[PDB]
Amino acid sequence: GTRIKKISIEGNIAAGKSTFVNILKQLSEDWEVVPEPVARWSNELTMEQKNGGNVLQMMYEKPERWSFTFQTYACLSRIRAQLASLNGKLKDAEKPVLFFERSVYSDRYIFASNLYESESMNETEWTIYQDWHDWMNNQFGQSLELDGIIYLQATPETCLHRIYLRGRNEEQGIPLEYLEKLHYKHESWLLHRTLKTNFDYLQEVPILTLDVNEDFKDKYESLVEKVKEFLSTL
Amino acid sequence: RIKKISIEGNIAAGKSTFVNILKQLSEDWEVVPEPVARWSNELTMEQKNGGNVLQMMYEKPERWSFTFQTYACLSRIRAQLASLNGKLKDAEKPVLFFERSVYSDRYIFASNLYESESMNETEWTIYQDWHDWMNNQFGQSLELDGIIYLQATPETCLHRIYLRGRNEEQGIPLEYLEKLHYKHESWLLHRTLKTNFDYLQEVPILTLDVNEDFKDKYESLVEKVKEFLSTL
Ligand SMILES: CCCc1sc(-c2ccc(OC)c(OCCF)c2)nc1CSc1nc(N)cc(N)n1
Ligand SMILES: CCCc1sc(-c2ccc(OC)c(OCCF)c2)nc1CSc1nc(N)cc(N)n1
Ligand SMILES: O=c1ccn([C@@H]2O[C@H](COP(=O)(O)OP(=O)(O)O)[C@@H](O)[C@H]2O)c(=O)[nH]1
Ligand SMILES: O=c1ccn([C@@H]2O[C@H](COP(=O)(O)OP(=O)(O)O)[C@@H](O)[C@H]2O)c(=O)[nH]1
């Protein structure tokens, strides 16, 4: 609650997070966005951006070799970009809100978790990652800890179509069944609420859930109405 | 007020033996063993993780070097914190002796592995980026007051690996020891090597010749440490 509110936008690949955050950011000078490091890698530029494309391209080619390296770097860059904007942006605001394109928790409990369950990380890779994940996200008092979560809910089919509409040459190859396992794990943690995390407060952190199957680029008012209503109870 | 002194040197050159001798000499003197050495042997998940990843590292360094280097250093950083925030309370003249450092992690072993092609440019540039920042947020109060360099030849070292009897190590060739030997000379003797940590340019170094056996004859090495600490 102090002082900038921190909300994560969560949803499957191409569910629409980046459209929706670009939408939200224009609606209030009190609202700003921290976009996904991985989402920018997918496109001279900087060191991380250089590294990102490489590990991203290698992740696509042989994920059982690169998942640990990709995951730990994706998480670091996220922690870096969020911490930066936390003090950086929104210095003068009555009601400041930082929207995150995904969280350190999706990094682990959706993406890293699935890669493990899918045999792209062996047990020692998953234990090392989790250990590294703990120690560090436990070094941050209550600073990146979220006040809420906006789950952008979709079908894997909507997500499959919106990948080809997006037209990322490497992403075209992502299968429907992959989207499904990620989808199932999103529903699990956010909607059904099965998944237990190693972070205590998460079971109590408010969750707003939004079906986004219908194109919203021209018709977002009801969505944004649900954003504003949710933010006034936190 | 706690003084931080890193003890550096090649494998088997005698570092653990040294700090073990030193810790017994003063209530005010404490020690942080290097985690890789802890794994180089019930216990914890770190031991389990480090046990497994060291074995992997021995079988296929080209696959496991990045992961291993990330984990060796995170485990060290943490180990050094728990000493600094829970040991030497609240002595008159505290000195904590780290067995190696995050600098020897990066500028000796990780660099050496990249030169020997066990990491590619991506891995090494990811590691350094990781290293420049993991130290920044979490590892600031770990800044070194001084460094002690235990200097022994690669042959001395091969003999000592033989003496120590770790069978996992009994296949480490002379050649490898010879590599790590150069890395230390350029950093700690010739003082050539440049780093991104600028305080590490000033840092006082003391060099000690440990080619002769010292388990029953260390009094003159300890005098130089005591002298070196007073200059600080
Ligand atoms: C969508 C771009 C990033 C990629 S690429 C990828 C992938 C690519 C090829 C694959 O098989 C050939 C693959 O299968 C993994 C094994 F099932 C995953 N998964 C992913 C998702 S893992 C991930 N972790 C994060 N922490 C963040 C994030 N955005 N994505
Ligand atoms: C003492 C056991 C740790 C090992 S194992 C190892 C190694 C073993 C077998 C190898 O070839 C098959 C090998 O080859 C490297 C490429 F020539 C390295 N190097 C090392 C040194 S890497 C290291 N990094 C650290 N950061 C710390 C530390 N103590 N050691
Ligand atoms: O209502 C929508 C939402 C998204 N998109 C498109 O779907 C693709 C994927 O959306 P986005 O990149 O925002 O998904 P993310 O991966 O960020 O969740 C993009 O080309 C969007 O332009 C669309 O046509 N209509
Ligand atoms: O002066 C010495 C130094 C070392 N050693 C032996 O060399 C082996 C390796 O030394 P240590 O474990 O201290 O080396 P490190 O790897 O820590 O530098 C040990 O079994 C010691 O008993 C010795 O006998 N005399």
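All chain B residue numbers match Swiss-Prot; in order, they span 20-60, 70-260.
Method on record in the header is X-ray crystallography, 2.2 Å.
Including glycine, each Cβ sits where the backbone N, Cα and C put it.
Swiss-Prot has this to say about the protein:
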- B:28-36, B:188-192, B:240-242: ATP binding site (BINDING)
- B:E53, B:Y86, B:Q97, B:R128, B:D133, B:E197: substrate binding site (BINDING)
- B:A100 to V: Strongly increased catalytic efficiency towards deoxycytidine; when associated with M-104 and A-133 (MUTAGEN)
- B:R104 to M: Strongly increased catalytic efficiency towards deoxycytidine; when associated with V-100 and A-133 (MUTAGEN)
- B:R104 to L: Strongly increased catalytic efficiency towards deoxythymidine; when associated with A-133 (MUTAGEN)
- B:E127: active site, proton acceptor (ACT_SITE)
- B:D133 to A: Strongly increased catalytic efficiency towards deoxycytidine; when associated with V-100 and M-104. Strongly increased catalytic efficiency towards deoxythymidine; when associated with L-104 (MUTAGEN)
Smallest number of other CB atoms within 10 Å: among the recorded positions B:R104, B:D133, B:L191, that is B:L191
Argmin Cα dist to B:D133 (mutagenesis position) over the binding-site residues B:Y86, B:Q97, B:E197 returns B:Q97
Of the binding-site residues B:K34, B:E53, B:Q97, B:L191, within 10 Å of B:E127 (active site, proton acceptor) (CA to CA), in sequence order, we find B:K34, B:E53
Taking every pair from B:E53, B:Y86, B:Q97, B:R128, B:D133, B:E197, which the record gives as binding substrate, the longest CA to CA distance in angstrom is 20
Taking the Cα atoms of B:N60 and B:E70 on either side of the 9-residue gap, the separation in angstrom is 12
B:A100 (mutagenesis position) -> DSSP, reduced to three states, gives helix
Within 10 Å of B:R188 (ATP binding site) (Cα basis), scanning binding-site residues B:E53, B:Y86, B:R128, I find none
Whole-number Å distance separating the Cα atoms of B:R104 (mutagenesis position) and B:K34 (ATP binding site) is 16
CA pair B:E197 (substrate binding site) / B:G28 (ATP binding site), Å rounded to integer, equals 17
Sorting the recorded positions B:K34, B:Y86, B:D133, B:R188, B:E197, B:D241 by sequence and keeping only those with a Cβ under 6 Å from ligand 2 gives B:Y86, B:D133
Per DSSP (helix/strand/coil reduction), B:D133 (mutagenesis position) sits in helix
Within 10 angstroms of the C-beta of B:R188 (ATP binding site), the count of other C-beta atoms across all shown chains comes to 19
